[PDB]
Amino acid sequence: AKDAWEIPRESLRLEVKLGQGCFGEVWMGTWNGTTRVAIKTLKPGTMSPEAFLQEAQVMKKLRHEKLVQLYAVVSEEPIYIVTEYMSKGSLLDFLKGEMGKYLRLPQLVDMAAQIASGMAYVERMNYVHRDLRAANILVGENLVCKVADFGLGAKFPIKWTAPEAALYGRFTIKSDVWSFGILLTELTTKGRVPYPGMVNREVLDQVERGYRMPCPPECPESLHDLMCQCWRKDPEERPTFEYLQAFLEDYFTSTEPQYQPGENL
Ligand SMILES: Cc1ccc(NC(=O)c2ccc(CN3CCN(C)CC3)cc2)cc1Nc1nccc(-c2cccnc2)n1
């Protein structure tokens, strides 16, 4: 009964409450009085410990510079899960906030490449995300982006979920690629909700019949084409994250070498 990830309760200090749920809370804090960190709590009773510590177990095996890193854990109720802190918050909040007005296509595509890199790691390790979207991406200094999962049948983010997954429960790394496509629209519209003006029911009927969001204003058609590849009716058709990462990293030389800054992108 000795785990290296275990830390003493006295070493943690919850300073600012960041959110709540029926299962627990999230806070910004300090570890060992030197490291700022994010802290997730388990509300006693609501959910079973082991069902909760499952996540921490997964995070113990995953390690990549573009994936939120598990720092420590307090495995005996009340349980605490500790990770690195990301100075700029969710990508979604960053995108629509004061910073959103200054971000241009070169920055937004670099952020996508990083997310793609994080997802390419998830892909190589054979895991599935199931809720990839801007609200689950964290932003740090110098625009570093990392994939996370705030755990935000039950609530279904239909607008971000591939049809085969939202209808028939088939969640795979390919349904995540579909989500990445949607994420690219959030990036190019500065965090706007996808399928504007459409409720879940119509989004389901529409995509079902082949509908796909059009090219966002000032967004090069070549990037919209990437989105469409991500939204291919057939999972296998969809590109891999390894492909997506390389395509985005090389984007301004191989695909859009004549790129010129506009008003918003
Ligand atoms: C405190 C904590 C506890 C757990 C996690 N967990 C994850 O981010 C995560 C990422 C990937 C997986 C992999 N998993 C594979 C299987 N499929 C089905 C689900 C995903 C699991 C958990 C993050 C955090 N960090 C966190 N949580 C909420 C908000 C913030 C935060 C807010 C503002 C600034 N900086 C950080 N930080």
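Residues displayed in chain A correspond, in order, to Swiss-Prot positions 256-407, 421-533.
If you're wondering, the header gives X-ray crystallography, 2.1 Å.
Backbone N, Cα and C define each Cβ position, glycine as well.
Taken from Swiss-Prot, the feature ATP binding site applies to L273, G274, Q275, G276, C277, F278, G279, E280, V281, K295. Other Cβ atoms within 10 Å of the Cβ of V281 (ATP binding site), summed over all protein chains shown, number 18.
Remark: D386 (active site, proton acceptor) has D404, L407, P425, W428, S447 as non-local neighbours, by Cβ distance under 8 Å and separation of at least 6 in sequence. Swiss-Prot lists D386 with the feature active site, proton acceptor, giving sequence analysis as the kind of evidence.
According to Swiss-Prot, the mutagenesis experiment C498 to A carries the annotation: Significant reduction in S-nitrosylation. In the three-state DSSP scheme, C498 (mutagenesis position) is classed as helix.
Swiss-Prot gives this note for the published mutagenesis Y527 to F: Constitutively active. In three-state terms derived from DSSP, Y527 (mutagenesis position) belongs to neither a helical nor a strand segment and is classed as coil. The Cβ of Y527 (mutagenesis position) lies under 8 Å from the Cβ of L360, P361, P488, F520, each of these being in the same chain and 6 or more residues away along the sequence.
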Distance between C277 (ATP binding site) and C498 (mutagenesis position) at the Cα atoms, whole Å?
34
Distance, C498 (mutagenesis position) to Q275 (ATP binding site) (CA atoms, angstrom)
33
Distance-selected recorded positions near ligand 1 (C-beta under 6 Å), from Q275, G279, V281, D386, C498:
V281
